[PDB]
2 protein chains.
Amino acid sequence: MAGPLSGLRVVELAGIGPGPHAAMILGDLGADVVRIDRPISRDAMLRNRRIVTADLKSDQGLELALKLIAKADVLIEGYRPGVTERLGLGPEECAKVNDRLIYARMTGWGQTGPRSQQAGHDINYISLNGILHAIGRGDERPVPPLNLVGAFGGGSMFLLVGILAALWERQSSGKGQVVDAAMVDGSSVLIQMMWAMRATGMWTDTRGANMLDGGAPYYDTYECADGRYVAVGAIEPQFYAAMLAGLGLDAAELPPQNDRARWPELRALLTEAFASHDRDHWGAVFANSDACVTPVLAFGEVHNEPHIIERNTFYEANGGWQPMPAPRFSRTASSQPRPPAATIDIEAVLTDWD
Amino acid sequence: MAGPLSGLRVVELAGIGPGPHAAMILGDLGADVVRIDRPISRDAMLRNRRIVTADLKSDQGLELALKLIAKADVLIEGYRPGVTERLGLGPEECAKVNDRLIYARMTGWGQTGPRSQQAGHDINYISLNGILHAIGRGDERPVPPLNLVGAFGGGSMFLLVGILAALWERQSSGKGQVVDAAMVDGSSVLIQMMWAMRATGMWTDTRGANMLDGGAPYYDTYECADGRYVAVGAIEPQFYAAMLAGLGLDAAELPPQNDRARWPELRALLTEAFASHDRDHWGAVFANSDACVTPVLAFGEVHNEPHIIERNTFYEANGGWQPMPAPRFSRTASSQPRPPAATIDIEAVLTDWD
């Protein structure tokens, strides 16, 4: 199995959202992941694993799971706190058979505290820590940024960081430990720059009125003649200048870039410029310069974009595209993911594991 | 220094956005991070660092930087590709002094390809891979989800994963390597769930008309009588039933939860219910339930929320609050971050590092 985590053994207790995503990325980087599900997937996310079946509520399944866990470097579970405990698969039980295990617990609210037994989803976790409130236009209610911020950015990615950091600690202690990755916590650290900025006057709690939330005319999308969009990210003065040039606007005729009192006027002039031609026209004008202007591609258009083609950011699968592994490693590169295959018998994995 | 990465040595070449975020989290987790800037910060992101200065364009500075790098496990750089090369700090030159070094390159477009030399920001990177198009209400142009998706979720967090993955690899190969972390790639893996779902009809390219983007009435925010908001994430039927129960809506008088043709009617009925009382009302109603109904807190209110208090998700620093380290480790816990301190002498760090 190619990639830097070749040799790592992972047991994933089947769930939804951040747990399978973390398992996926360990698999993409070369780990040997075995997912235990209840008694061929069409779900590209279940790439790079073996799937086995056991009833964990039964003496036989629990015993088979414990044998797998005994041989594993990492366990991923994403149930409510207390669930693995009552199944016989809690950290203290696993430590009995394997004190080198990294026991990685992926929740929204965390292992403890007043909400920790309450159901939730991404939207809920980013609602409680200020994030959701900060997303969207000022004249509308907050819009969810899909489940990119709680489940993945602040969820699976922090579980991964915790797993891989604990493996580093294990090299000198000779032991594992439990990683408590809560989406409410990871997402907060993900947005740490905004928490920094609020202490210095560089971020307000006022929605849709900041440098990076669409409040700034030079950091936003604009609708083009064809009803399609471009994105403008020209924060630096020189990038801003290149953008005005591409639009054919004379800077002398415009308000200063950071005259906030005249931002409505600047936005209006930029709106009128972009509206005067179709997205593809601006994509060509701005293809090479430092103007920080890009066409806003829909998913179905991405695979035709030159920078996307040349770097092989995606590969074909199941009639559609899936992203290749990231990040990229110069010496122990990952390969193209292996599709979800047929279930295997669990005793065969146990056999293979030495 | 407390946490799982105690003992790791990181050199960060001072930059903006994802590179310092990555260095911060390594420091948070106990790493010994030394940031080289140009010749006391009030930026909380520069927590858990020693800051030194060197002119990398001068013979003397190049030499001091190489001596630091010779003692390090990790180098983080976020310049345009080619920049460290021309300075004499490129991967090949570092390898001559330290072939164990994990050389972590944090860019938007990646090391190679047609855009690799072009300026950009977060909004640009997520515009070319389908992400930005997917964010926002269907009747408005796309809205940037701050810089959480490109810079951090699909940026620093992939850099971190690659650093820690390559450290794992080194434990068996004895050697380091280069990590090419491109925000355009990392963000695409971040959103894999959507790429998977597109192939099975579980996600469409139509904006604002899916399960997780505000298209679904049970997965969205709602404005309350006070003009503040709740978030509803009640996907599963039993959570949805609990949400109806709290509102006191009779399900027999409503459209079925997943009759999409009647989602306008469902939304309007939910809108009228949540608008009838203030946000804090709904916190009382839904207490201890699985309704997936939470208050949408502004940043300035977060520190008063009981679940946030009880778990010490934040700590007080400088102006306001800053997020504590995440994720959390049972045996080698991180401690409260060290503030930015005065610049120190680079020869002093070398003496420290030997």
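Numbering of chain A is taken from Swiss-Prot, so the residues present carry the numbers 1-39, 45-359, in order.
Cβ coordinates are placed from backbone N, Cα and C, and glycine is handled just like the others.
Feature list (source: Swiss-Prot):
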type     : residues                                  : note
ACT_SITE : A:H126                                    : active site, proton acceptor
BINDING  : A:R38, A:59-62, A:83-85, A:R91, A:125-130 : substrate binding site
MUTAGEN  : A:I56 to P                                : 28.8% of wild-type activity
MUTAGEN  : A:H126 to A                               : 4.5% of wild-type activity
MUTAGEN  : A:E241 to A                               : 2.1% of wild-type activity
MUTAGEN  : A:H312 to A                               : 10.1% of wild-type activity
Could you check what DSSP calls A:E241 (mutagenesis position) once collapsed to helix, strand or coil?
coil
Including all protein chains displayed, how many Cβ atoms other than that of A:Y84 (substrate binding site) lie within 10 Å of its Cβ?
17
Where A:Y84 (substrate binding site) falls in three-state DSSP terms:
coil
Based on DSSP, name the secondary structure state of A:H126 (mutagenesis position): helix, strand or coil.
coil
Which of the mutagenesis positions A:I56, A:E241, A:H312 has its Cα closest in space to the Cα of A:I128 (substrate binding site)?
A:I56
Can you tell which of A:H126, A:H312 has the most other C-beta atoms within 10 Å, given these are the mutagenesis positions?
A:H126
Note that 5 residues are unmodelled after A:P39 and before A:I45; then state the distance between the two Cα atoms in Å, as a whole number.
14
Set of same-chain residues at least 6 away whose C-beta sits under 8 angstroms from A:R91 (substrate binding site):
none
If one looks at the chain holding A:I56 (mutagenesis position), which residues at least 6 apart in sequence have a CB under 8 angstroms from its CB?
A:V34, A:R35, A:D37, A:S46, A:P345, A:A346, A:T348, A:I349
Can you give me the same-chain residues 6 or more apart in sequence from A:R38 (substrate binding site) with a CB-CB distance under 8 Å?
A:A14, A:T58, A:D60
Consider the recorded positions A:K62, A:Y84, A:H126, A:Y130, A:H312 and say which one has the Cα lying nearest the Cα of A:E241 (mutagenesis position).
A:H312
By a simple count, how many Cβ atoms lie within 10 Å of the Cβ of A:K62 (substrate binding site), its own Cβ left out?
11
Measure from the CA atom of A:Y84 (substrate binding site) to the CA atom of A:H312 (mutagenesis position) and give the result in Å, rounded to a whole number.
40
For A:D60 (substrate binding site), what is the secondary structure by DSSP, using just helix, strand and coil?
coil
Taking each of A:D60, A:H126, A:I128 in turn, which of these recorded positions have a Cβ less than 8 Å away from a Cβ in chain B?
A:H126, A:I128
Of A:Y130, A:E241, the recorded positions given in the record, which has the fewest other CB atoms within 10 A of its CB?
A:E241
Integer Cα-Cα distance in angstrom, A:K62 (substrate binding site) to A:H126 (mutagenesis position):
26
